[PDB]
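So the structure is just underneath, and the comments pick up after that.
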Amino acid sequence: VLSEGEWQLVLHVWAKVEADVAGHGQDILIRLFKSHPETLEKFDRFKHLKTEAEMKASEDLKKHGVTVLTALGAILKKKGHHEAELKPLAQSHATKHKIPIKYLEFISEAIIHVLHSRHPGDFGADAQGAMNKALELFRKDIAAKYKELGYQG
Ligand code: HEM
């Protein structure tokens, strides 16, 4: 469980992300695709993008970035009590999108990197630690749903 003070740190920085959801969403998906190219191959709708400049230019990619961060924000603000938000997400990602749990670890890494770049003063070691915990809690819960369904892997 995170403590109340750890959840404060997480939601303090997130309220800054929400100042520019679209620009954060871009940076994170682009970081993921460059760091782990195999993840881009899961997206039929972005597979054609070949360079970072092409990624940056895509309005559809920027739109999806907002989709992703908006779902994550709704989860984070539930401070652990995120059963109803997380279930639909685990089901589509396991059964329709076919996303390994490992790739959720990759995009967690991408989120922490971007937060670090954009918000040093609100993202010191204590905040990074809390955010890491929050994202581990997100993964652990997702992984349990995957296991139930037969997808752990
Ligand atoms: C922070 C973790 C993530 C969140 C919050 C998340 C959230 C979402 C949301 C809310 C949607 C649209 C509705 C749905 O189909 O569920 C979506 C679609 C999708 N996600 Fe994720 N996602 C996450 C991680 C990933 C990762 C790591 C991958 C792949 C490497 C992935 C692949 C997809 C694909 C393929 C779609 C369908 C895109 C399209 O064709 O419209 N997701 N995701």
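Residue numbering for chain A follows Swiss-Prot; the residues present correspond to positions 2-154, in that order.
Structure method, as recorded: X-ray crystallography, 1.7 Å.
The backbone N, Cα and C atoms fix where each Cβ goes, and this holds for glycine too.
Residues or ranges marked as domain 'Globin' in Swiss-Prot: 2-148.
Long-range Cβ neighbours of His65 (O2 binding site) (same chain, at least 6 residues apart, Cβ-Cβ under 8 Å): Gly26, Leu30, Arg46, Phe47. According to Swiss-Prot, the feature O2 binding site maps to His65.
The feature nitrite binding site is assigned by Swiss-Prot to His65.
Note: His94 (heme b binding site) has non-local neighbours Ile100, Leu105, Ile143, i.e. same-chain residues 6+ apart with C-beta under 8 A of its own C-beta. Positions annotated as heme b binding site by Swiss-Prot: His94.
What Swiss-Prot notes for the natural variant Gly122 to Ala is this: In metmyoglobin. Within 10 Å of the C-beta atom of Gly122 (variant position) sit 8 other C-beta atoms, taking all shown protein chains into account.
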Residue counts in helix (H, G, I), strand (E, B) and coil for the domain 'Globin' (2-148), per DSSP?
117 helix, 0 strand, 30 coil
